[PDB]
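In what follows, a single structure is set out as structure tokens and then discussed.
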Amino acid sequence: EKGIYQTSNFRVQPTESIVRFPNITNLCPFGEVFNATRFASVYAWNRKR
Amino acid sequence: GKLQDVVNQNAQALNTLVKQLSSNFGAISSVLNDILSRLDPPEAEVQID
Amino acid sequence: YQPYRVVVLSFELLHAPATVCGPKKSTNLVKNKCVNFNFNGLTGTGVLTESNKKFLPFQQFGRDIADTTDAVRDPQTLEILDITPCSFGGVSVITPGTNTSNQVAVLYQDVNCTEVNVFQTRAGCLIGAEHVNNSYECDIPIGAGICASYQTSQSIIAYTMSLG
Amino acid sequence: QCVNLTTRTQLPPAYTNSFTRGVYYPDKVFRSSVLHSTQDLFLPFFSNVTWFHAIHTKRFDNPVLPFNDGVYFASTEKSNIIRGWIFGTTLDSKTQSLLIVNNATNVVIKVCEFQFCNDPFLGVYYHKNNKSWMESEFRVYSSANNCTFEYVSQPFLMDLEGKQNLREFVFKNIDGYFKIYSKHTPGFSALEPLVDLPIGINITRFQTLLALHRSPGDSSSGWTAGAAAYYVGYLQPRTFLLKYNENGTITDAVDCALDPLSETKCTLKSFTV
Ligand SMILES: *[C@@H]1O[C@H](CO)[C@@H](O)[C@H](O)[C@H]1NC(C)=O
Ligand SMILES: *[C@@H]1O[C@H](CO)[C@@H](O)[C@H](O)[C@H]1NC(C)=O
Ligand SMILES: *[C@@H]1O[C@H](CO)[C@@H](O)[C@H](O)[C@H]1NC(C)=O
Ligand SMILES: *[C@@H]1O[C@H](CO)[C@@H](O)[C@H](O)[C@H]1NC(C)=O
Ligand SMILES: *[C@@H]1O[C@H](CO)[C@@H](O)[C@H](O)[C@H]1NC(C)=O
Ligand SMILES: *[C@@H]1O[C@H](CO)[C@@H](O)[C@H](O)[C@H]1NC(C)=O
Ligand SMILES: *[C@@H]1O[C@H](CO)[C@@H](O)[C@H](O)[C@H]1NC(C)=O
């Protein structure tokens, strides 16, 4: 019959997924465990946390 | 005040319906996305219902 | 007999809070598109637009009265981005009787349909229905004083309601 | 080494009314011109906080007050007498304990095992040859075997002079996180969060540290108290009704369980009835 009829529903799909995270600064001194000037022996091994 | 009650009762009942989406209803999480991301799909169907 | 530099490492999980996760990096920033935004502690689908809000330096989240996330900061740049939901609405088909004609007009309700003749109304927009300047009597209601009909080799026209 | 302080005169501490003070921001959410009801460990309105007076009577007090669920701290200090606080369970080098010292260079934070003395204090020595104050006594602890968390801020300088500003603090211990809510003002005051300290320890008692002025005797009597006054409050699990403005700052607060007038305000989500 003549009139207006609601048939379906319209929605837009998301185009892409975007992931955010803060900056990677304030890092621990990890460069000294591999580039130290001298490594200790096995009987006096360094205990680092 | 007669016209103020029609706007107030319709808006407050709408805000109640939005507030029902944050209810746990006995489940682990009120938000839907954390249920799938933390529970296995073979037993997630109890928490969905 | 050549000496080697051997470094061992160990991982554990105590009741203390975590320190290192990946830090797993990020992606680029996309604005004015319907995307799945992810952040430090929230996930959702929405469109990001530039805002002029007055967020406190310690404040990151933003909620309305109905406790829905409206504006969150991107964590690297000091910038404010609004979140409005991706546009949705019902689909209404405006047609005359099938004994008269089979032509239809599709009304996409509550959407700016440049994202999906095209005539923009206050109830959405009309696809396949043209707009005429003269005003006729309403037979098929749409909303906001706009009514469609089947008149003049024949096509669906849209006009303003004649009150009398 | 640890030393005890003699010539102490006992006096009962006074109690001062808190005129709607001690509120903070409960979360990170920006809110514009709304009225939000929260449920958090808050200081009750018109509560009897404990007033400690440090005036020269030779009154110098810093007892080991308990840390039940959160402590409100205030200081009407004009000479930087109040520096830091002890945090720990038993303070006998048997439980893992926290330390905050804001001495003359950095805000240094150690969280490890400390053999705390009977009278933990920060003593500063005065040199009369050049009219300058330099910190020389550090008798907080004895030794530490291993330490988990260590924090050192950027260096600065202090005047360290007793002059002839309200520093406000709220400390909480939730899910292994240490949170400090603080602001500096010269009533109503909303405290912004400053330092998030995710350590993961259990704290039962606390004790503040004062910078007594030293100049007329041995190390246990040659000192003066100066001018200092700090308030200690205790948070309680009660609900509020905050008033966020158009720019996010809290401008007013309503305690729900104070009087029956505000019970109507909390159940109607409005400030005018
Ligand atoms: C050590 O130093 C060199 C040169 O300074 C650098 O190229 C390298 O990435 C550093 N790290 C390791 C693990 O070798
Ligand atoms: C993030 O850190 C890098 C250093 O690797 C720096 O160049 C960049 O400017 C920082 N981003 C912001 C927004 O500060
Ligand atoms: C729809 O988008 C266009 C941009 O081309 C804009 O000019 C128009 O104002 C928008 N309509 C509404 C109702 O916002
Ligand atoms: C309706 O009138 C406007 C001027 O007011 C004109 O620009 C438009 O083309 C007209 N539309 C039709 C279908 O005649
Ligand atoms: C200080 O007094 C306490 C009171 O019991 C005592 O145990 C301690 O040995 C004294 N001396 C110090 C801490 O040097
Ligand atoms: C302040 O304390 C830190 C750590 O406890 C120490 O390194 C520094 O020397 C102290 N400042 C002075 C002036 O002694
Ligand atoms: C906007 O924010 C500022 C803080 O910078 C505040 O002083 C001002 O009162 C706010 N505006 C209004 C209308 O409250």
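Residue numbering in chain D adheres to Swiss-Prot, whereby the residues present occupy positions 14-69, 76-183, 188-209, 219-247, 251-308 in order.
Cβ atoms here come from the backbone N, Cα and C positions, even for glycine.
According to Swiss-Prot, the natural variant D:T19 to R carries the following note: In strain: Delta/B.1.617.2, Omicron/BA.2, Omicron/BA.2.12.1, Omicron/BA.2.75, Omicron/BA.4, Omicron/BA.5. Long-range neighbours of D:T19 (variant position) (same chain, six or more residues apart, CB within less than 8 Å of its CB): D:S255, D:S256.
Residue density at D:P26 (variant position): 12 other Cβ atoms are found within 10 A of its Cβ, drawing on all protein chains shown. According to its DSSP assignment, D:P26 (variant position) is coil. Among the sequence features in Swiss-Prot, the natural variant D:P26 to S is noted as follows: In strain: Gamma/P.1.
In the three-state DSSP scheme, D:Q52 (variant position) falls into the strand class. Counting only same-chain residues at least 6 apart in sequence, those with a Cβ under 8 Å from the Cβ of D:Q52 (variant position) are D:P272, D:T274. Quoted from Swiss-Prot, the note on natural variant D:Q52 to H is: In strain: Omicron/EG.5.1.
Looking at Swiss-Prot, the entry for natural variant D:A67 to V says: In strain: Eta/B.1.525, Omicron/BA.1. Same-chain residues at least 6 positions away in sequence with a Cβ under 8 Å from that of D:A67 (variant position) are, in sequence order, D:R78, D:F79, D:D80, D:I100, D:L242, D:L244, D:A260, D:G261, D:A262, D:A263, D:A264, D:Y265. In the three-state DSSP assignment, the secondary structure recorded for D:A67 (variant position) is strand.
DSSP assigns D:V83 (variant position) to coil in the three-state reduction, placing it in neither a helix nor a strand. Cβ neighbours of D:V83 (variant position) (same chain, under 8 Å, six or more residues apart in sequence): D:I105, D:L110, D:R237, D:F238, D:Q239. Record note (Swiss-Prot) on the natural variant D:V83 to A: In strain: Omicron/XBB.1.5, Omicron/EG.5.1.
Swiss-Prot documents D:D138 to Y as a naturally occurring variant and attaches the note In strain: Gamma/P.1. When secondary structure is read from DSSP and collapsed to three states, D:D138 (variant position) falls in the coil class.
Here Swiss-Prot describes D:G142 to D as a natural variant; the accompanying note says: In strain: Kappa/B.1.617.1, Omicron/BA.2, Omicron/BA.2.12.1, Omicron/BA.2.75, Omicron/BA.4, Omicron/BA.5, Omicron/BQ.1.1, Omicron/XBB.1.5, Omicron/EG.5.1. Cβ-based neighbour count (10 Å, all protein chains) for D:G142 (variant position) stands at 18.
Its Cβ placed at the centre, D:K147 (variant position) has 7 other Cβ atoms within 10 Å. Recorded in Swiss-Prot as a natural variant, D:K147 to E carries the remark: In strain: Omicron/BA.2.75.
For D:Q183 (variant position), the Cβ neighbour count at a 10 Å cut-off comes to 5, with all displayed protein chains included. Quoted from Swiss-Prot for the published natural variant D:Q183 to E: In strain: Omicron/XBB.1.5, Omicron/EG.5.1.
Of all Cβ atoms in the shown protein chains, 19 besides its own fall within 10 Å of the Cβ of D:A222 (variant position). Here the residue is the original one, while Swiss-Prot reports the natural variant D:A222 to V with the comment In strain: 20A.EU1.
According to Swiss-Prot, the experimentally introduced change D:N234 to Q is described as follows: Increased resistance to neutralizing antibodies. In the three-state DSSP assignment, the secondary structure recorded for D:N234 (mutagenesis position) is coil.
For the recorded site, D:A222 (variant position), the DSSP three-state label reads strand. Those variant positions from the list D:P26, D:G142, D:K147 that have a Cβ under 8 Å from chain A Cβ atoms: none. Put simply, D:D138 is the one of the variant positions D:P26, D:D138, D:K147, D:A222 whose Cα lies nearest to the Cα of D:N234 (mutagenesis position). Cβ-based neighbour count (10 Å, all protein chains) for D:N234 (mutagenesis position) stands at 14. For the pair formed by D:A222 (variant position) and D:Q183 (variant position), distance between Cα atoms is given as 29 Å, rounded to the nearest Å. Between the C-alpha atoms of D:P26 (variant position) and D:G142 (variant position), the distance comes to 23 Å.
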